[PDB]
Amino acid sequence: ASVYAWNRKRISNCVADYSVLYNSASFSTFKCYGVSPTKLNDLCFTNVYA
Amino acid sequence: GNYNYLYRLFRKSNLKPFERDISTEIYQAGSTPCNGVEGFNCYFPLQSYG
Amino acid sequence: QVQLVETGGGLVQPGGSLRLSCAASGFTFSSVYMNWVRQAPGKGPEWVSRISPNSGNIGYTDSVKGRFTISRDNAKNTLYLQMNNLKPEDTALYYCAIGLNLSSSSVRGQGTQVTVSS
């Protein structure tokens, strides 16, 4: 969607492997704030909003 | 701004008590070896106060 | 203690491309690359130009296209910035920062402020 019409999705009740995303080299923008970009596999949250 | 004061932000393990870590090797944050060359998953370990 | 000693830049009148130097010490310089970034009075800092260690590709804002050039020398372990057709708008602090891909709020030196005097 457009920048003003940014699309929102909810993710829950699954397992997220952020290692594949982080180690991809196909993305030029990787900025994690609040938690380290790595060691994300050790954190479990109630919901994720994309 | 006075940015002459630096500090260590990336390290593989926590320092032991009264340790002086002066190594400036580029920190590796991914599977790909860094080999002392900056790039993806290769971050300089120093950061300034300012 | 890494010291990014930056050479001062005197006042230069328009008519000749300005040459500025910026040195680094206290760490292995051939590993990481260096970056030129400018802060002008009345506005926040902005990234100017970057040079890769191995590929040696100069990347800088298109707004400064065709007038800014970089030259790095590991033997002397320093950077040199050349600006052609210098205009008064160039008046600012062209400081240096150890270049990381983001190059945002990273390590930097005091630098020297240069203003083009008509």
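Numbers in chain B track Swiss-Prot; the residues on display, in order, are 447-496.
We read in the header that electron microscopy, 2.9 Å was used to get this structure.
From the backbone N, Cα and C atoms, a Cβ is placed for every residue, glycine too.
As recorded in Swiss-Prot, the features of this protein are as follows:
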type	residues	note
MUTAGEN	B:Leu452 to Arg	Increased resistance to neutralizing antibodies. Decreases HLA binding to NF9 epitope. Increased binding affinity to human ACE2
VARIANT	B:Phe456 to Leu	In strain: Omicron/EG.5.1
VARIANT	B:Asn460 to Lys	In strain: Omicron/BA.2.75, Omicron/BQ.1.1, Omicron/XBB.1.5, Omicron/EG.5.1
MUTAGEN	B:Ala475 to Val	Increased resistance to neutralizing antibodies
VARIANT	B:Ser477 to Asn	In strain: 20A.EU2, Iota/B.1.526, Omicron/BA.1, Omicron/BA.2, Omicron/BA.2.12.1, Omicron/BA.2.75, Omicron/BA.4, Omicron/BA.5, Omicron/BQ.1.1, Omicron/XBB.1.5, Omicron/EG.5.1
MUTAGEN	B:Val483 to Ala	Increased resistance to neutralizing antibodies
VARIANT	B:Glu484 to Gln	In strain: Kappa/B.1.617.1
VARIANT	B:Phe486 to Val	In strain: Omicron/BA.4, Omicron/BA.5, Omicron/BQ.1.1
VARIANT	B:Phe490 to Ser	In strain: Lambda/C.37, Omicron/BQ.1.1, Omicron/XBB.1.5, Omicron/EG.5.1
MUTAGEN	B:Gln493 to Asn	Reduced host ACE2-binding affinity in vitro
VARIANT	B:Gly496 to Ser	In strain: Omicron/BA.1
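With all protein chains in the displayed structure included, the most crowded Cβ environment within 10 Å among the variant positions B:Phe456, B:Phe490 is that of B:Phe490.
Cα to Cα, B:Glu484 (variant position) and B:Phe490 (variant position) are separated by 8 Å. In sequence order, B:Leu452 are the recorded positions from B:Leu452, B:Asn460, B:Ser477, B:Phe486 with a C-alpha within 10 Å of the C-alpha of B:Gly496 (variant position).
Neighbour count (other Cβ atoms within 10 Å of the Cβ, all protein chains): 18 for B:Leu452 (mutagenesis position). In sequence order, the recorded positions from B:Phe456, B:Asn460, B:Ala475, B:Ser477, B:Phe490 that place a Cβ under 8 angstroms from a chain A Cβ are B:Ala475, B:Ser477. The recorded positions recorded for this entry are B:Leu452, B:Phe456, B:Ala475, B:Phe490, and the Cα of B:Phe490 lies nearest to that of B:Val483 (mutagenesis position).
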